[PDB]
Amino acid sequence: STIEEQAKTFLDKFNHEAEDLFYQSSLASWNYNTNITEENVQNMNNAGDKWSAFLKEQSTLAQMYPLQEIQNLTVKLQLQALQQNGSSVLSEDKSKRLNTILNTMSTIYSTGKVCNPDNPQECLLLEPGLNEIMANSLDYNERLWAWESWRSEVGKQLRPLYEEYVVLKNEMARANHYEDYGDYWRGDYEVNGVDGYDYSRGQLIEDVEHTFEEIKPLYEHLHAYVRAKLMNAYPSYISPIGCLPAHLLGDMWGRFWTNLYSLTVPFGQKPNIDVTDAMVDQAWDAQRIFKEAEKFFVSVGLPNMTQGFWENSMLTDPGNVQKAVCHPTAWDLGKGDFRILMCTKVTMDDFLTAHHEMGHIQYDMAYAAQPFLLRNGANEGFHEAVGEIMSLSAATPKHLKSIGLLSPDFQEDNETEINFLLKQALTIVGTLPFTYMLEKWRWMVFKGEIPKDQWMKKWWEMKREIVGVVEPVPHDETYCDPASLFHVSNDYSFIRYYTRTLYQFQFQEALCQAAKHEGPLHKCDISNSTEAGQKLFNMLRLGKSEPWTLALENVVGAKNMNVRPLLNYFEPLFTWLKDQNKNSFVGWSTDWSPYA
Amino acid sequence: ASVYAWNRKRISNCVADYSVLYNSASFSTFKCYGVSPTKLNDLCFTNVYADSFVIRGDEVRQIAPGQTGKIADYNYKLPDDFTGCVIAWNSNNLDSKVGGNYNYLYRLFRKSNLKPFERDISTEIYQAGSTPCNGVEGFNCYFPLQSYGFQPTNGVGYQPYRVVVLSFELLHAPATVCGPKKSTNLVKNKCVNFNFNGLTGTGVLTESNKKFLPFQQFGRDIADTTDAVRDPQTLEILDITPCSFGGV
Ligand SMILES: *[C@@H]1O[C@H](CO)[C@@H](O)[C@H](O)[C@H]1NC(C)=O
Ligand SMILES: *[C@@H]1O[C@H](CO)[C@@H](O)[C@H](O)[C@H]1NC(C)=O
Ligand SMILES: *[C@@H]1O[C@H](CO)[C@@H](O)[C@H](O)[C@H]1NC(C)=O
Ligand SMILES: *[C@@H]1O[C@H](CO)[C@@H](O)[C@H](O)[C@H]1NC(C)=O
C-alpha cells in the first residue's frame, strides 16, 4: 500500500521487458554495421518502430504516478528519465517531419563531390580524395577553391530547412512547461531531492563562464607560439601582423591540431617517437597487439574480458566483397555481450583508438549489476572521460617500454618529453575554447534573446576575439556554415566534451596521489599498484545509481569545479612557453586591418 | 520444465550411482549442504524426490537453503536444514538459440509469501494497488509471467547452467534404496574376513559339494553356526569353516 513498493514492481517489469527489446535492437544494429544488405534496411525499420512505440507505452503509464511524495531517491532518478515525453507532444502531422528530416541529413552528408564546375571529368569519395588534398598539398589557390566547393554548393539548400528545425524544437519546452530547449539539455545535469547536493540549472552557465577566465591566458600563448614557425614557410604569402586562416588548423572541423606537428616540427633532426618500424621487425600482428593490452588491464586490477568475445567478434577487415563501414564505435548490446567494431591497421592512430574504445567497454560491465534504467554513466561526461584516462597512461614512454615496443636503451631527456607534452596540449588545451564558444551560441539562440540579423556579426566577432581568426572573405546572411557540422545537425549535446577534460584530470591527480608517485603528472603511472585497482573498481561499479556530485566527493573531496589541478600539469610547459613569447605581441584586439 | 513448474517424482527400487558424478569432469557447482558427498554413497535416506529447473548464472547463489533473493522467494524457496546437494553445469551447446530462448517462463510477483515445497499453477495477475484490474493491462496489473532470453552471445553471468537438485530427508517410511558398495574378488583356502549382504564373519573359504535351491542366500547346519553362503555375484555355493586355532 506504499508508492515505494509500487515503483519497484513496475521497474522490475520494465527491466525484463526492455532488455528483450533492447537486445533485439542492438543485435539488429550490429548486423547492419557488419553486413550491408537490401533486406537489412527493411529489417532495421521493422525493429526500430516497435522499439520506439514501446517507450511510448511506458511513458504514458508512469505519468499518472505523482512525483510530490516519493521520498526514495533510487526510483526518483529512474522516473525522471522515463517520463521524458520527447516526440509524443508533437502532433501526427508534425511528428512525420522528424523521421523525414533526420534520414535526409544522413543521405545528403554521404554525397561526396569534388568535381570542378564547368569541367565534369570525375570525382571520388571523401577518404581517398579529400584527405590527401588537405594533409599533403601546400597550395593556397586550390584549397581556397575547395573551401567554396562545400559552403556554396551544399549549405545553400539548408537555409530554408535548418530555420524550420529551430522554430519547432524550441516549442516543445513550452508544451512541456520548460523555459527553452537549451534548458532541456541541462536536465541531464539537474539533481534534485538531496539536501546540500542540489545543483541549480542556471548556476551551471555562471560556473562554466567563471572557469573560462583562466583558460584564456593559456590559449593566448599557444596561438602566439605557433605563429612564428608557420610564417617561415610562407614569407610573402601571409603577413606577420594579423591572424591565421581557418582552413589551416589541421582537421576538417579544426577540433584536433595533431596534423600540424609534421609541418611545424620544432627540431626534426632527432627522430620522433615512432615505433611503427619496431613492430615489423618482430612480425607483430593484430592478435599479439590486443593480447598485451588485455594483460595490461588485469595488471591494473580490472577484470579481464569474457570468453564470449574473442571467438565471436571480428577483428580485422574480412574478405574482399564485404564493403561494410567500420567506423570506430563502442557497442553495448547488454546481457553480458560486448563487441568492438573497427578495422584494424598497423598505424599510430588505430593503436591509440584500440586502447580508447576498450575503455568504454571496461566501464560497461562495471555497472552490469545495476538495473537497466541505471545501466549508464553518471552523466554524459563520465563515459567519455573514463575512456581517456587509460589513453593518457598508454601514451607514456614508461608503459611503451613496459610492453617492449620502445628500444630497451631509450633515454628520456627534456626534449623527448616536450615533444610529447606539446602533442597532448594541442589535443586537450586547444579543444577547450572551441567547445565553450559553440555551445554558448546554441544556448542563447535557443533561449531567444538574439534577433535574426545579428547571428553572423556576433558569431564572427567572437572568432576574431577568442580564437583569433580574421575572416578570409566577407560572408552575407545567405550562408549557413555553422549548421554543417555533424553534432549540431544531428542533435548532439556538445557540453559533454567540456566536462570531459575537467573530469579526466581530477581523477588523474586523485589516483596518482594514492599510488604515491614522486614526480609530475605526465610521468605518472598506474601499473604495478594493486591498492589503486581495488580502489577504482568500487567507484566504477556505481554508475548512475548515485548522483554525479557524490562521485566528485569520492575522489577529490571538493564539491566545486576546481581549476588549480590543471596548471600543475603544464608547469614544465608553461615556463618554457613564457620564455619564447617575451617579445611577441600576445593578446589580439578587434582587427579590421587586412580586409578593411 | 520451467523454474516455476518444477517436477516432483520419487526415485525408489533402483541403485543410485553418485560416483558417476565425481568423474564426469563437467560440473562446476558441486556443493552439498548438511552432508558430505563421500559419506552419502553407502548410506542414504528415503524421499529421493528430484526437482529439475533452470537457473540463470547470476542467480545461482540465490537457490540455497537459508538464502533469500528474487527467485528464492516467489519461485522456489528451500527450507532451512535442507539435507541435500546441488549440482549445476553449463548447457550453452544445447539449451540455447539465436534471438532468445523463448521456452522458459517464470513468476516474478505474488501477493503473499510462499510456503516451502508447494507449487502453484494459475494465471492470476498481481494486485499491487486497491483498484482492481478488469483484464486490461494498466498501472497496477503487472503480469508477472515473463519469458527469459538466452542467447549464445550472452555473458558468463547470463549463461544458463543446467542444474538438478536431489532431496534426501528421513521420514517414517523404512527400507530406502541407496547407492552401491565396493566388491572384492573372493580368495580361497585362507582365513579371510567376509561381510556379505547382512551377515559377516571370519573363516576359511573352500569349495562345497552341497547344492542350494536358487532362492536361499546362505545357510547354517548346527546351533546357528553358518557353514555355507552363496554370493549372487558368482552363483556359486561355498563352505565356511573357522580357520585353524587351538591351545598350544
Ligand atoms: C530506496 O529504494 C532502494 C531500492 O533499490 C532501497 O534499497 C533503499 O533502501 C530505499 N531507501 C530507503 C531510505 O528506504
Ligand atoms: C507528456 O504529455 C502528456 C500528454 O497530455 C502530458 O499530460 C504530460 O504533462 C507531458 N509530460 C511532460 C513532462 O511534459
Ligand atoms: C633539462 O633542463 C634542466 C634545466 O632546464 C637541466 O637541469 C636538466 O639537466 C635537463 N635535462 C637533461 C636530461 O639534460
Ligand atoms: C553378475 O553375474 C554374472 C553371471 O555370473 C556375471 O557374468 C557378471 O559379471 C556379474 N556382475 C557383473 C555385471 O560383472
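We're sticking with Swiss-Prot numbering for chain B, so the shown stretch reads 348-595, in order.
Method reported for this entry: electron microscopy, 3.7 Å.
Here the Cβ of each residue, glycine as well, is placed from N, Cα and C on the backbone.
For B:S373 to P, Swiss-Prot lists a natural variant annotated as follows: In strain: Omicron/BA.1, Omicron/BA.2, Omicron/BA.2.12.1, Omicron/BA.2.75, Omicron/BA.4, Omicron/BA.5, Omicron/BQ.1.1, Omicron/XBB.1.5, Omicron/EG.5.1. In this view, B:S373 (variant position) is surrounded by 10 other Cβ atoms within 10 Å of its Cβ, with every protein chain counted. In the three-state DSSP reading, B:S373 (variant position) counts as coil.
Long-range neighbours of B:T376 (variant position) (same chain, six or more residues apart, CB within less than 8 Å of its CB): B:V407, B:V433, B:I434, B:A435, B:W436, B:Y508, B:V510. Among the natural variants that Swiss-Prot reports, B:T376 to A is described with the note: In strain: Omicron/BA.2, Omicron/BA.2.12.1, Omicron/BA.4, Omicron/BA.5, Omicron/BQ.1.1, Omicron/XBB.1.5, Omicron/EG.5.1.
Around B:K417 (variant position), taking its Cβ as the centre, 12 other Cβ atoms fall within 10 Å, counting all chains. One entry in Swiss-Prot concerns the natural variant B:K417 to T. Its note says: In strain: Gamma/P.1.
Close to B:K444 (variant position) in the fold, though at least 6 residues off in sequence, lie B:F497, B:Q498, B:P499, each with a CB less than 8 Å from its CB. While the structure shown retains the original residue, Swiss-Prot records the natural variant B:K444 to T with this note: In strain: Omicron/BQ.1.1.
In the three-state DSSP scheme, B:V445 (variant position) falls into the coil class. Natural sequence variation is annotated in Swiss-Prot for B:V445 to P, with the remark: In strain: Omicron/XBB.1.5, Omicron/EG.5.1.
As a published mutagenesis entry, B:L452 to R appears in Swiss-Prot alongside the note: Increased resistance to neutralizing antibodies. Decreases HLA binding to NF9 epitope. Increased binding affinity to human ACE2. Close to B:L452 (mutagenesis position) in the fold, though at least 6 residues off in sequence, lie B:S349, B:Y351, B:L492, B:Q493, B:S494, B:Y495, each with a CB less than 8 Å from its CB.
One natural variant catalogued in Swiss-Prot, B:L452 to Q, is accompanied by this note: In strain: Omicron/BA.2.12.1.
Here B:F456 (variant position) comes close to B:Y421, B:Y473, B:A475, B:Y489, B:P491: these same-chain residues lie at least six apart in sequence, with C-beta atoms under 8 angstroms from its C-beta. According to Swiss-Prot, the naturally occurring change B:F456 to L is described as follows: In strain: Omicron/EG.5.1.
All protein chains considered, the CB of B:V483 (mutagenesis position) has 6 other CB atoms within 10 Å. Classification of B:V483 (mutagenesis position) by DSSP places it in coil, neither helical nor stranded. Among the mutagenesis experiments that Swiss-Prot reports, B:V483 to A is described with the note: Increased resistance to neutralizing antibodies.
Looking at Swiss-Prot, you'll find the natural variant B:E484 to K noted as follows: In strain: Beta/B.1.351, Eta/B.1.525, Theta/P.3, Iota/B.1.526, B.1.1.318, Gamma/P.1, Zeta/P.2 and Mu/B.1.621; May enhance affinity to human ACE2 receptor. Applying an 8 A CB threshold to same-chain residues 6+ apart, the list for B:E484 (variant position) reads B:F490.
Secondary structure at B:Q493 (mutagenesis position), as computed by DSSP, is strand. For B:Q493 (mutagenesis position), other Cβ atoms within 10 Å of its Cβ number 17. Swiss-Prot documents B:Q493 to Y as a published mutagenesis change and attaches the note Reduced host ACE2-binding affinity in vitro.
Looking at Swiss-Prot, you'll find the natural variant B:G496 to S noted as follows: In strain: Omicron/BA.1.
Quoting Swiss-Prot on the mutagenesis of B:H519 to P: Increased resistance to human covalescent sera neutralization. Applying an 8 A CB threshold to same-chain residues 6 or more apart, the list for B:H519 (mutagenesis position) is empty. For the recorded site, B:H519 (mutagenesis position), the DSSP three-state label reads coil.
The shortest Cα-Cα distance from B:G496 (variant position) to any of the recorded positions (B:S373, B:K417, B:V445, B:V483) is found for B:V445. Summary: among the variant positions (B:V445, B:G496), the fewest other C-beta atoms within 10 A of the C-beta are counted at B:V445. Proximity to chain A, defined as a CB-CB distance below 8 A, holds for none of the recorded positions B:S373, B:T376, B:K444, B:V445, B:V483, B:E484. DSSP gives B:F456 (variant position) a coil state; it is part of no helix or strand.
For B:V445 (variant position), the nearest of the recorded positions B:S373, B:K417, B:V483 in terms of C-alpha separation is B:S373. Rounded to the nearest whole angstrom, the C-alpha distance between B:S373 (variant position) and B:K417 (variant position) is 27. Cα of B:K417 (variant position) to Cα of B:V483 (mutagenesis position): a span of 26 Å.
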